[PDB]
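All remarks here apply to the structure that follows.
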Amino acid sequence: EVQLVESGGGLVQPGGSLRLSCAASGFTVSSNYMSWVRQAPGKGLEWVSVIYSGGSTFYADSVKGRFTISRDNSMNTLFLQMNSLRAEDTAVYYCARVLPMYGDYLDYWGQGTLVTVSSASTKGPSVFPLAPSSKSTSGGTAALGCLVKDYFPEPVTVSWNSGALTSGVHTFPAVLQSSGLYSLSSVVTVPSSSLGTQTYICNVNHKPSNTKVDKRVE
Amino acid sequence: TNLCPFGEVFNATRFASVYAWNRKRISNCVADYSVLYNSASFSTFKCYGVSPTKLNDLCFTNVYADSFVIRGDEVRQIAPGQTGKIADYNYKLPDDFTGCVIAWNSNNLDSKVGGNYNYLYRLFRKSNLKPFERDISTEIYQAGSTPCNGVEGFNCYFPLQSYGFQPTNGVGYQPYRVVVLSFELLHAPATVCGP
Amino acid sequence: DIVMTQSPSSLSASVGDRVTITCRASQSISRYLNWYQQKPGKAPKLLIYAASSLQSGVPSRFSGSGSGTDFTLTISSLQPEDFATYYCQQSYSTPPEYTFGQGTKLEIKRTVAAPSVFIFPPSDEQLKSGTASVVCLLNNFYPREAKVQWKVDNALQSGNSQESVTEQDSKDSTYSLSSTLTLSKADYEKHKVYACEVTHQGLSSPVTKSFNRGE
Ligand SMILES: *[C@@H]1O[C@H](CO)[C@@H](O)[C@H](O)[C@H]1NC(C)=O
């Protein structure tokens, strides 16, 4: 198999610096063309830099002089040293293996890490239950969920019953409020007799702030 | 007055692929370099250390004429201090290069309908080429930890790729014939002055 | 430079339909074009390279065609899993440019489905904070376009609510929407009737789910 796992992403103020890492398995980093490609929230893909097998490096015009691509043979890892970071640099950054036949094409990508460049500061979320209410809604299904409000930056992860609950769960994308933080909701549809015979717990994790909270609903 | 055989190099019928670039040693003749500068046939005529003006006034020990074929966008790589697939893996000029780089469009000759795939270029190399190094190896490139044993597959790729010039390729992707004249100067007596 | 323009940018098609996405380059790039498929919140997966050649491990319904300035990505018969944002990439420039397209968002089209609507009053633990957030939930509907109208004592609310939409479900190809109405505790206790009005293609007339503060 091939696997590319990326790290180093987080929150940095304008003008700061941060170094991403991409640990590769399935090929030798010192023998392949490697490239970073970033995606700003909601926008398309943008190639940032590439390193050849021989060692020569190339950069996009938007990141020249500020970013530097590197690699380590002994630990089989690619690096991107970002300096003088700006708000426009906010994006999800992918590392990918380049094959140089027929021009260049990226046949394996990492899953990606988020880099947020803002003046705002971290904040852990508040988790409020969305309790089962109105009645037996003239059927058999009842809805319950979690309100994950007022956190920054992205992302947060929410599972139900520590993962033992997945069928019917809807975790909505976070929307940014007027205040500068994020709020998210995750709901799950459930039969309207399991409310006393079962128990539902929501598992919110916001590691930018090291916040872990389990909240039971009804 | 034996005249240097520049017609052999510039007007050859077949040119070599860049990875297997051709070198022709030139000695014991007199080269009127001006005749080439004033031609309007060449899209590129750039000289380094030497000046292309006012240069049949010198004497050199040996002149080397390196000829190959690349695409238009890659001619910029045949220059001191450049990088890229051609400069790193096919043909490398030294940082202190003193000579002239001459190129001209050869789409009328080196293109054919359906594509002319006789011109190749090296794709993979663990190390950059040294100046004036010539790599003719065709052994399967090992991109992973698994040895290739001369068979291609995942992480085991053929190191050479074909250009594929066709007559309506963009001018950047059209074939150009390049000739690099390198002038060496030594303790030894000069053999090619070219008044 | 070089600019890659995709067409269309948004596209909907039903299961079994043939799908066609177009790429165009500002210069001729003879066949140095690739296609990538990026599903929501995941890494892009390569589909086609060299403008015609299918990547190993990709279904045969994905086809590549075109050369010069115009290229085409084709899906023979759309599958429920194939909703994604497809990008064409150029690999023709020296030095590299790696120009991408803006992307074509592809949604799966199905029969219209009316949404189940629920309403959640604020938690008394959140009312401890001095803030009251009411939630309106729209579950498993199609199409994506819906309207949520918050009403507090029949006073149409605006400027104090936001909403988010899930991506298409992978099997039933429906959407879900969650709209949050946020009030101060003081402002929340001033009124009694809190309702969200839902207008959707699947409903003969707007549905309104309501509760009364103090139940
Ligand atoms: C190549 O041939 C043309 C025409 O026969 C001639 O003018 C030109 O000088 C030749 N090139 C060289 C380097 O002699």
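Following Swiss-Prot, chain B residues are numbered 333-527, in order.
Cβ coordinates come from backbone N, Cα and C, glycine included.
Annotation comment: Swiss-Prot describes B:334-527 as domain 'BetaCoV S1-CTD'.
Less than 8 angstroms from the CB of B:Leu452 (mutagenesis position) sit B:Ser349, B:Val350, B:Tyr351, B:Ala352, B:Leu492, B:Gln493, B:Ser494, B:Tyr495, each of them six or more residues away in the same chain. For the recorded site, B:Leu452 (mutagenesis position), the DSSP three-state label reads strand. As a published mutagenesis entry, B:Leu452 to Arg appears in Swiss-Prot alongside the note: Increased resistance to neutralizing antibodies. Decreases HLA binding to NF9 epitope. Increased binding affinity to human ACE2.
Listed in Swiss-Prot as a mutagenesis experiment, B:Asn501 to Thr is described as follows: Reduced host ACE2-binding affinity in vitro. All chains included, 22 other C-beta atoms sit within 10 angstroms of the C-beta of B:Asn501 (mutagenesis position). Secondary structure at B:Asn501 (mutagenesis position), taken from DSSP and collapsed to helix, strand or coil, is coil.
Among the mutagenesis results in Swiss-Prot, B:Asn501 to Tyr has the note: Increased binding affinity to human ACE2. The residue drawn here is the original one.
DSSP gives B:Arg346 (variant position) a coil state; it is part of no helix or strand. Cβ neighbours of B:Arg346 (variant position) (same chain, under 8 Å, six or more residues apart in sequence): none. Under its natural variant annotations, Swiss-Prot gives B:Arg346 to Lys the following note: In strain: Mu/B.1.621.
Non-local contacts of B:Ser371 (variant position) by the CB criterion (under 8 A, 6+ apart in sequence, same chain) are absent. For the naturally occurring variant B:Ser371 to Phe, Swiss-Prot gives the following note: In strain: Omicron/BA.2, Omicron/BA.2.12.1, Omicron/BA.2.75, Omicron/BA.4, Omicron/BA.5, Omicron/BQ.1.1, Omicron/XBB.1.5, Omicron/EG.5.1.
For B:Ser375 to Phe, Swiss-Prot lists a natural variant annotated as follows: In strain: Omicron/BA.1, Omicron/BA.2, Omicron/BA.2.12.1, Omicron/BA.2.75, Omicron/BA.4, Omicron/BA.5, Omicron/BQ.1.1, Omicron/XBB.1.5, Omicron/EG.5.1. Cβ neighbour count for B:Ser375 (variant position) (all protein chains, 10 Å cutoff from its Cβ): 13. Secondary structure at B:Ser375 (variant position), taken from DSSP and collapsed to helix, strand or coil, is coil.
Looking at Swiss-Prot, the entry for natural variant B:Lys444 to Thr says: In strain: Omicron/BQ.1.1. Within 10 Å of the C-beta atom of B:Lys444 (variant position) sit 12 other C-beta atoms, taking all shown protein chains into account.
Under the three-state DSSP scheme, B:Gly446 (variant position) falls in the coil class. Annotation for B:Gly446 (variant position): spatial neighbours B:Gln498, criterion Cβ-Cβ under 8 Å with sequence separation of six or more. For the natural variant B:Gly446 to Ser, the note given by Swiss-Prot reads: In strain: Omicron/BA.1, Omicron/BA.2.75, Omicron/XBB.1.5, Omicron/EG.5.1.
Quoted from Swiss-Prot, the note on natural variant B:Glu484 to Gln is: In strain: Kappa/B.1.617.1. The number of other CB atoms found within 10 A of the CB of B:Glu484 (variant position), across every protein chain shown, is 11.
Here the C-alpha separation of B:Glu484 (variant position) and B:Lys444 (variant position) works out to 29 Å. Candidate recorded positions B:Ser371, B:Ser375, B:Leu452 yield none lying near chain C, with Cβ-Cβ distance under 8 angstroms.
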